[PDB]
Amino acid sequence: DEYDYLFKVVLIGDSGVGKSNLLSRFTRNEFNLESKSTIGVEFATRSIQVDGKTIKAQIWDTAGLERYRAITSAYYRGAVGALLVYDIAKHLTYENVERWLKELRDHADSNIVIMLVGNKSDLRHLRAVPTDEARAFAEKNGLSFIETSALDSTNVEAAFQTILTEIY
Amino acid sequence: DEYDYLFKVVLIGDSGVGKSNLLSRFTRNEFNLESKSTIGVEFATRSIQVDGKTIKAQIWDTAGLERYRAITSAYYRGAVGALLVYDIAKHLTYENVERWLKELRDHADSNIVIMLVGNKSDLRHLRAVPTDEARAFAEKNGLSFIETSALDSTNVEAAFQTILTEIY
Amino acid sequence: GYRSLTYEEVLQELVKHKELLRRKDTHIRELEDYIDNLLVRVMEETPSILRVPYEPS
Amino acid sequence: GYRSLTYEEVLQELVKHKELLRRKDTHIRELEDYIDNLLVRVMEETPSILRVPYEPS
Ligand SMILES: Nc1nc2c(ncn2[C@@H]2O[C@H](COP(=O)(O)OP(=O)(O)OP(=O)(O)O)[C@@H](O)[C@H]2O)c(=O)[nH]1
Ligand SMILES: Nc1nc2c(ncn2[C@@H]2O[C@H](COP(=O)(O)OP(=O)(O)OP(=O)(O)O)[C@@H](O)[C@H]2O)c(=O)[nH]1
Ligand SMILES: [Mg+2]
Ligand SMILES: [Mg+2]
Ligand SMILES: [Mg+2]
Ligand SMILES: [Mg+2]
């Protein structure tokens, strides 16, 4: 319905970290516990006020089972931000973070704003990745960092807000 | 490159009867022995002289494993001819012919020109469906009939020629 | 064709593999449905992408 | 968990089911590739069909 900027943002990260529920939570305020691996490629849009401006965030999602495939170029084409997501309760998803980083360096624009997102912060009893360790990694690598829970919503808005404002 | 008529024709019939090789043989003069079940929906076009006229035949193909699915309406939409194909060496593919007929009655235009095609006529030693039995069935049901071999090419042109001229 | 395991073991192995085929089947169906639902849209909007050979428009 | 068959039988059954999973895997890969190759085209031509929710254009 008009807007001052249209920003393409992509979700990337291991399968199971909660990419699709960060999407549905941001764009529809919906969460699904019985959430199947994403087939294909899709996007959803949401308009938000960031400063004085209205921004159409065009959020893209796909399976993070594979690294590079035929849709990869088209997926990063025109993307001005990536949310790179791991699962705070699965150390492996966090080990894979640098693998996804290389993948961005290889296929995204050199100026992509990348935010590192540790998701599933509701699983405090099951934590496998200390905030500090991830915090350390992010600043070392020029990345914004945040922890979210698509399940209970903590920081989901803040995460999209932050990346979008840093794209300005 | 211009033409006097564009005709949409669809292939239907059990999986394995040779639908996709009738397609490649008609449109590209190619045959493949190692031919996998068709995924999705596709078409290929070919222009031919039929009487004085040049006709773009737009030939559609898909898997015949399923009967009715989400693509079914769109598949028959605008189709002016169907080649309904069985395998002369597999009696089962021929038993299924009336099932495919009902499917046409249910989803195709009431004026679709339907041709019945017994394919794999190169398999003369392995014949399971006598020409007469199929010939009988076709005329009884208002259908043109022909036997082809996508493998050696017999009647493939004649088959498309006939259905296209009967669409005129 | 390969020995080693007890009849008991080869037998829960069989159960484990049946359940695995069931999961693969389900996944095949999910893939098929996604394809069909996407093709409806492709067909109604830009059917030329289904042309062979593919001419980019 | 179900008896009846000899160790020999339960054992060729296991082989038959392994070969069946291999075929399902292959099919899953074929389905995946077809999806990816179709999405490239959808993306370059009419990306709006990938919108959620789907607005027909
Ligand atoms: N506890 C908890 N579970 C979550 C959270 N986010 C997602 N999940 C669950 O984790 C599973 C995976 O979520 P998805 O959104 O499908 O993750 P995905 O990253 O998109 O998976 P792929 O499409 O295969 O790459 C689902 O069972 C979700 O319900 C969260 O914040 N907390
Ligand atoms: N001998 C012989 N084999 C044929 C002929 N036509 C097709 N075949 C073979 O039969 C098999 C099936 O051929 P296809 O063209 O893939 O048949 P299909 O009807 O399109 O199968 P689906 O896509 O699953 O519905 C392949 O192994 C072909 O090589 C023919 O005229 N003669
Ligand atoms: Mg997902
Ligand atoms: Mg990817
Ligand atoms: Mg086929
Ligand atoms: Mg059909």
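All residue numbers given for chain A refer to Swiss-Prot; the residues shown span 6-173 in order.
Method reported for this entry: X-ray crystallography, 2.5 Å.
For all residues, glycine too, the Cβ spot is worked out from N, Cα and C.
Listed in Swiss-Prot is the mutagenesis experiment A:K13 to N, annotated as follows: Abolishes SH3BP5-mediated guanine nucleotide exchange. Annotation comment: Swiss-Prot describes A:20-26, A:37-38, A:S40, A:42-43, A:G69, A:124-125, A:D127, A:155-156 as GTP binding site, evidence class experimental evidence. Per Swiss-Prot, the feature Mg(2+) binding site maps to A:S25, A:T43, A:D66. A:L38 to P appears in Swiss-Prot as a mutagenesis experiment; the accompanying note says: Nearly abolishes SH3BP5-mediated guanine nucleotide exchange. Under mutagenesis, Swiss-Prot gives A:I44 to A with this note: Abolishes SH3BP5-mediated guanine nucleotide exchange. Under the heading of mutagenesis, Swiss-Prot lists A:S154 to L and annotates it as follows: Impairs protein folding.
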Distance check, please: Cα of A:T43 (Mg(2+) binding site) against Cα of A:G69 (GTP binding site), rounded to an integer number of angstrom.
8
Since the record lists A:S25, A:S40, A:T43, A:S154 as recorded positions, which of them has the fewest other Cβ atoms within 10 Å of its Cβ?
A:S40
Intermolecular Cβ proximity, recorded positions A:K13, A:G23, A:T43, A:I44, A:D66 versus chain D, under 8 Å:
A:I44
Please give me the CB contact count at 10 A for A:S20 (GTP binding site), counting all chains in the structure.
13
On the three-state reduction of DSSP, what should I expect for A:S25 (Mg(2+) binding site)?
helix
Mind checking which of A:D66, A:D127 has the fewest other CB atoms within 10 A of its CB? They're the binding-site residues.
A:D127
For A:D127 (GTP binding site) and A:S154 (mutagenesis position), what Cα-Cα distance in Å is obtained after rounding to a whole number?
6
I want to check the contact list for A:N26 (GTP binding site): same chain, sequence separation of six or more, C-beta distance under 8 angstroms. What comes out?
A:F36, A:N37, A:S40, A:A155, A:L156
Using an 8 Å cut-off from the Cβ centroid of A:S25, A:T43, A:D66, can you name the remaining same-chain residues around the Mg(2+) site, in sequence order?
A:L16, A:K24, A:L28, A:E47, A:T67, A:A68
Those recorded positions, out of A:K13, A:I44, A:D66, A:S154, that come within 10 angstroms of A:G23 (GTP binding site) at the Cα:
A:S154
Return only the integer: C-alpha distance in Å from A:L38 (mutagenesis position) to A:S25 (Mg(2+) binding site).
11
